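Asks: Could you have a look at this structure, given as C-alpha cells, before my questions?
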Amino acid sequence: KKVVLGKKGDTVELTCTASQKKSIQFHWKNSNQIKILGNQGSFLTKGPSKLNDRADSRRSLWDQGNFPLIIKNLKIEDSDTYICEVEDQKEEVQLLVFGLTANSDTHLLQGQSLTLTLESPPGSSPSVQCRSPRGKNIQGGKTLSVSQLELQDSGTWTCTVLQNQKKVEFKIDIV
Amino acid sequence: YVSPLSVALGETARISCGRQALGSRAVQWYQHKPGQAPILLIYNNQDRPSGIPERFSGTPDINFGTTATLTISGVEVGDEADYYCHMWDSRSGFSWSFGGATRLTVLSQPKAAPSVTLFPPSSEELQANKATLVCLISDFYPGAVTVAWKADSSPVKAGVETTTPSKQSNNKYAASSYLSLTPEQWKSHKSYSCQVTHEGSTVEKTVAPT
Amino acid sequence: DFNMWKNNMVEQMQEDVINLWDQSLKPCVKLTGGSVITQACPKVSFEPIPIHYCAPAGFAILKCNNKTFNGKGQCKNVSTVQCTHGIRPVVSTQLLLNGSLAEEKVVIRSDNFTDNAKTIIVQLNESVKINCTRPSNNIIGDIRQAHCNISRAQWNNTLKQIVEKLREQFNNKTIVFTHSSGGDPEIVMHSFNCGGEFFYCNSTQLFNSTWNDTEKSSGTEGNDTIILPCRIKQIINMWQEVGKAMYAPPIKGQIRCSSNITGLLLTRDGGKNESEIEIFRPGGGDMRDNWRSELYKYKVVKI
Amino acid sequence: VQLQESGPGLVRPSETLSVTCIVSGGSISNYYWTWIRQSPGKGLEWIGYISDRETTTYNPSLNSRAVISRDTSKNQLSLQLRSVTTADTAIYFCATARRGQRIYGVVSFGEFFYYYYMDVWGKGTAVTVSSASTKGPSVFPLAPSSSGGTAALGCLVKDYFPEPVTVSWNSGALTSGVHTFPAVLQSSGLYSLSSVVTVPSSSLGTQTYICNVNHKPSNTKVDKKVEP
Ligand SMILES: *[C@@H]1O[C@H](CO)[C@@H](O[C@@H]2O[C@H](CO)[C@@H](O[C@@H]3O[C@H](CO[C@H]4O[C@H](CO[C@H]5O[C@H](CO)[C@@H](O)[C@H](O)[C@@H]5O[C@H]5O[C@H](CO)[C@@H](O)[C@H](O)[C@@H]5O)[C@@H](O)[C@H](O[C@H]5O[C@H](CO)[C@@H](O)[C@H](O)[C@@H]5O)[C@@H]4O)[C@@H](O)[C@H](O[C@H]4O[C@H](CO)[C@@H](O)[C@H](O)[C@@H]4O[C@H]4O[C@H](CO)[C@@H](O)[C@H](O)[C@@H]4O[C@H]4O[C@H](CO)[C@@H](O)[C@H](O)[C@@H]4O)[C@@H]3O)[C@H](O)[C@H]2NC(C)=O)[C@H](O)[C@H]1NC(C)=O
Ligand SMILES: *[C@@H]1O[C@H](CO)[C@@H](O)[C@H](O)[C@H]1NC(C)=O
Ligand SMILES: *[C@@H]1O[C@H](CO)[C@@H](O)[C@H](O)[C@H]1NC(C)=O
Ligand SMILES: *[C@@H]1O[C@H](CO)[C@@H](O)[C@H](O)[C@H]1NC(C)=O
Ligand SMILES: *[C@@H]1O[C@H](CO)[C@@H](O)[C@H](O)[C@H]1NC(C)=O
Ligand SMILES: *[C@@H]1O[C@H](CO)[C@@H](O)[C@H](O)[C@H]1NC(C)=O
Ligand SMILES: *[C@@H]1O[C@H](CO)[C@@H](O)[C@H](O)[C@H]1NC(C)=O
Ligand SMILES: *[C@@H]1O[C@H](CO)[C@@H](O)[C@H](O)[C@H]1NC(C)=O
Ligand SMILES: *[C@@H]1O[C@H](CO)[C@@H](O)[C@H](O)[C@H]1NC(C)=O
Ligand SMILES: [Cl-]
C-alpha cells in the first residue's frame, strides 16, 4: 500500500527489508508477475522486464537483509505496482511517475502564454499547483496556463503535483 | 644478405633459416643458381615437390621452438647455389621477403686440367678487314686459368681480351680468350700460339695462315 | 516427509564446499566491506574431490529409492545408511557437471513450478559430454581462443527429452529456450572451473530453439559440433559471499577438461503475457541448487 | 603447365618497363600467377601476384609502380613497371603461385593463415635500364681442322648488345655435345660469344652443320653453316 512518487528521468530506490540480517533469496516482480530483478546466491539476476537495462540493486547491503530495487532515468511507463518476494512475505509498493514539461520557445516575449503541461500515468488523478516568482497561483488538473504574461511572472516557477496525499516538486525557469 | 657457408664434398650441410618463427609456421626453401631460375626445394615445412631428392630435407613444425633448418645430406658439386628460406608464421603477417640467401660453396672438388681449342680467323671475317682468334678454355677446376698469347714466340703487344672463368652446366669452369688483329698482321707472322696455364701446368695450341 | 528444498544437509554441504575452497583455491584479494582482505596466493591446480555428508550416531539419514522422485512427497520405499554417496562438488553456474544421472526417465524438479521465480532443476536420462580448453599458453606463439565443444546431436536429443518432461508439467504449450535475460557474467554465461582457470563460456548456442512438440522444432538445426567460445578470468565475482576476488593463474600449459553434463538449471519467464508459450532460460548461482540436485534423495532424522 | 617470358632487354631511364609471360598446357585462368625479379647484387625480390579470380596484390616496396594483368585470350601475363630507374635492371621471372593454408587451430575462429609457394618458374628475361643504343651480332663460322674420330667446329657471334644471345645447332637437332660460352665484354662495350660442338670427323662433308643465333633484343635471327 506504499505509494512512492517519482519525477521523469529521476532515480528511485524502492526499499525492501528482511527479518533476518543476512542475505537470502529475494525477487522483485511487477504487477504482471514479470521478473524485474533478483539474487541467486551472491549474484545479481536481471529478469526480462522493460526495466532491464535501468534496473539495478545495491548488493553491498544484501548482507544485512536489505534488497533495494533501484530504477534510474525514470519513465512514465515505469509506473506500476512492484512486489518484493523475500523470505515468504510479499511487500507491495506502487510507483507513480510524473513529468511536467514547459515545452517553451525559451523566449516567451511579453504577453505570451505558458505552455505548461503534465505527463501522467494511467489511473493517476494528479492535482497540479503552480506558484509564480511573485506568488501568483495557477491550478491545473492536467494542464496549466497563464492567461496573460507580464514581466513579473518571469523567473523560477514552483509546481507541486499532489497524488494520494503525497507530493512532488518541479521547478521551471522561464523568461 | 648473402651469408656464406662452405661444406666438404660428400659431407652434410645444415642451413638454418635466418629468421626465428613466432608461433606456427610454413617454411619454404628455394635453391637459386644465378643466371638460372630459382627452384622450390621444400614447401609446407618438410614436404618435397617431385624431382627434388630425398637428400634435401626440412624440419617439421611439430614441437615448440624447433629451429627451421634445411639439410643437404651428401652434398654434390651441383649444390653450390644461394639458398633462401621464406618464413611464414602466424604472428607476423604476410611475408613479402625471401630474406638473406646462404651461399653454398662445395669444398673441394677433384682437380681438372683445361681443355683447349684454338681457331684461326675465319674466311668471311678475314675478308671484312678484321681478324680475331678464339682460344677456348674448358672443363677445368679450380676456375683460375692464366692466358697468354704466343704470337709466334714473341708475346703479343695488344688486342687480347679474356673472360673470367664462369661455371658451367657440367660443374666445371670454362673461359674464353680473344686475340684481335688486322689480317695483314695475321699473315705477317708464321705461327700464333695461345698458352693456358692451370696449376702451374701449361697447355699450348698453335695456328698458322693458309 | 522428504523435502529437498528445505533440507539442512544442503546448507552443511554448502559450508563444506566453501571451506574446501579455502585452502584449495586461495584468493590474493577479496573485496567486501570493503574489508580488502589480502592473502598469499600460490599458483595451484584445483579439482574437487568427492564429499560425503555424515550422520552423527544417534542421528541418521534416510535414503529414498524411488527411481523417479520429485523431492517433496512422502517416500514409499525408504532406506537407512550411514553416509551419503560420494559427491564431487563441482561449482558451476549454468550446467550441472559430473552429477549423478537420473534413473530411468528424465526428471525436472521445482519447489514450486508455478512461481516463475523458483528455479527448476533438471536431471538427465544419460550424460552429455562437454570438452573445454584454453590452448594458448599465457601472448607467446599462436593466439588461440579458449573454447568448449558439445555434440549437436546429443544436445538435440537431450533437449527433446527436456521438452517432453516440461510439456507434461506445462500443459503442452510450445516451449522456447533462450539465453539469460540479465545478470552477472557468471550467470549470464556458463561459468565453471577447469584446471584452476575460471572459464566463462557462451551458451546462447545451447539455448536457441522453439519446440512445439517433441518433434516439430525450430532453430535446433546446425553444424554437427557446437563450439562455445570462452573468456577466462582471474578477477571474478564471488559465489561464496557478496564480493569480488582475484585469483592466481594456474600451473602453466594447456588446460584440457571433459565433463559430463548431468543436469541443467532453468528458470521460466511466465507472468501475464500469455501467448500460450513458455520461455526457459539457464540460471544458477545459488550453488545450493547444485547440491540439492544430489541430495534430493536424503534426509536427516533423529533416533 | 610451362612458362616462357620475354621483354625489351633494354629500357630507357624515365620510361615504363613491360615484360610478359606465355603459359602452355593449362589455362591462365586456373592459376595464381606472380612476378619475382633478381637485381644484381640484390637478392630475389617478390614483385607481386595476381589471383585466379583476377584480384591483385603488390609488394609495398615497389611503391605501387607495378601492374600485373591477365590477358586470357592471348593467354599471357604481363607486368608493367612505371618510372623505372637503374635499380630496376634485373632478370624478371614469372611463376605459378600456390596458396597453401597453415591451419593451427579452430578454423571457425580463423585460427589459420595463408601462404604462397612457387613451384613452376619461367626461364626468365633479363632487362637493363639504359639510354644505350641496341645492336645485333654478325656471326662468322669456325671451320673444323684436318682427336679422331671427333673434330670441333663452331660459330663466332661478335659485337652484340645487350646479352644474351642464344645459339642452337641444326635447329634443335644437335643437343650433345654443344658447349656455348660465357660472353666477353670489349673495351667498346659490346658482347661477343662463341659456341663449339665436338662431333665425329667421319661425319664431316656429308652431314651439314648449321648454328642458329637468336638475339631477341634486336630482334636479329641468323643461321650460318660450317664446312671444312
Ligand atoms: C573443438 O572442436 C573443434 C571443431 O572440431 C576442434 O577444432 C580443431 O582443433 C584442432 C586443434 O585443437 C585443429 O587441428 C590441427 O588441424 C589442422 C587441420 O587438420 C586438417 O587439415 C590438414 C591439412 O589438410 C590439407 O592438407 C593435407 C596434407 O597434404 C591434404 O591431404 C588435404 O587434402 C588438405 O589439402 C586440401 O585442403 C587444403 C586446406 O587445408 C587446401 O589448401 C589444399 O589445396 C587441399 O584442397 C590435414 O592434414 C588433417 O588431416 C590429418 O589430420 C587429421 C586430423 O587433424 C586426420 O583426421 C587425418 O587423418 C590426417 O592425419 C585435417 O584434415 C592441422 O593442419 C594441424 O596440425 C599441425 O600443426 C600443429 C601445430 O601447428 C602440429 O602439432 C601438428 O603436427 C601439425 O603440423 C604438421 O602438419 C602441418 C601441415 O601438414 C605441417 O606444416 C607441420 O610441419 C607438421 O608436419 C608434420 O606432421 C604432419 C602431420 O601431422 C606430417 O604430414 C608431416 O610430414 C610432418 O611430420 C592440427 O592438427 C583443427 O584444425 C580444428 N578443426 C576444425 C575443423 O576446426 C577443436 O580442436 C576441438 N577442441 C576441443 C574442445 O577438444
Ligand atoms: C562420466 O560418465 C561416465 C558414464 O558415461 C562415467 O563412466 C564417468 O565416470 C563419468 N565421469 C565422472 C568424472 O564422473
Ligand atoms: C507457487 O507459487 C505461487 C506464486 O504466487 C503461489 O501462489 C503458490 O502458493 C505456490 N505453491 C506452493 C507454495 O505450493
Ligand atoms: C569430448 O572428449 C571426450 C574425451 O576426450 C570424447 O570422448 C568426446 O568424443 C568429446 N566430445 C566432443 C568432442 O564433442
Ligand atoms: C540436431 O542436430 C543434428 C546434427 O546436425 C541433426 O541431424 C538433428 O536433426 C538435430 N535434432 C533435431 C532437429 O531434433
Ligand atoms: C554469445 O552471446 C551473445 C550475447 O552475450 C550473443 O549475441 C551471441 O550470439 C552468442 N554467441 C554464441 C556463439 O553463442
Ligand atoms: C539462433 O538462430 C538464428 C536463426 O533463427 C541465427 O541467425 C542465430 O545466429 C542463432 N544463434 C546462435 C547463437 O547460433
Ligand atoms: C568432472 O570430472 C572430469 C573427469 O574426472 C574432470 O575432467 C572435470 O574437471 C570435472 N568437471 C568439472 C570440474 O567441471
Ligand atoms: C558452422 O559451420 C560453418 C562451416 O561449415 C562455419 O563457417 C561456421 O562458423 C559454423 N558455425 C558455428 C556457430 O560454429
Ligand atoms: Cl589445441
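Residue numbering in chain A adheres to Swiss-Prot, whereby the residues present occupy positions 26-200 in order.
The deposited model was determined using X-ray crystallography, 3.3 Å.
Heads up, the Cβ atoms here are built off N, Cα and C, so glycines get one too.
Copied straight from Swiss-Prot:
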- A:26-125: domain 'Ig-like V-type' (DOMAIN)
- A:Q65 to Y: Increases the affinity for MHCII; when associated with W-70; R-85 and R-88 (MUTAGEN)
- A:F68 to I: Abrogates the interaction with MHCII and T cell activation (MUTAGEN)
- A:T70 to W: Increases the affinity for MHCII; when associated with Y-65; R-85 and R-88 (MUTAGEN)
- A:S85 to R: Increases the affinity for MHCII; when associated with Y-65; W-70 and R-88 (MUTAGEN)
- A:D88 to R: Increases the affinity for MHCII; when associated with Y-65; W-70 and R-85 (MUTAGEN)
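What's the neighbourhood like for each of these?
Replies: In terms of DSSP helix, strand and coil, the domain 'Ig-like V-type' (A:26-125) has 9 helix, 49 strand, 42 coil.
Shown in sequence order, A:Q50 are the residues of the chain, 6+ apart in sequence, with a C-beta less than 8 angstroms from the C-beta of A:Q65 (mutagenesis position).
Cβ-based neighbour count (10 Å, all protein chains) for A:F68 (mutagenesis position) stands at 24.
Counting only residues at least six positions away in the same chain, the Cβ atoms of A:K47, A:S48 sit under 8 Å from the Cβ of A:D88 (mutagenesis position).
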Asks: How many Å lie between the Cα of A:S85 (mutagenesis position) and the Cα of A:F68 (mutagenesis position)?
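Replies: If we compare the Cα positions of A:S85 (mutagenesis position) and A:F68 (mutagenesis position), the gap is 12 Å.
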Asks: Which residues does A:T70 (mutagenesis position) neighbour through Cβ under 8 Å, counting only same-chain ones at least six apart?
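Replies: Expected: A:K60, A:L62, A:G63, A:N64.
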Asks: With every protein chain in view, what's the tally of Cβ atoms within 10 Å of the Cβ of A:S85 (mutagenesis position), excluding that atom itself?
Replies: 13
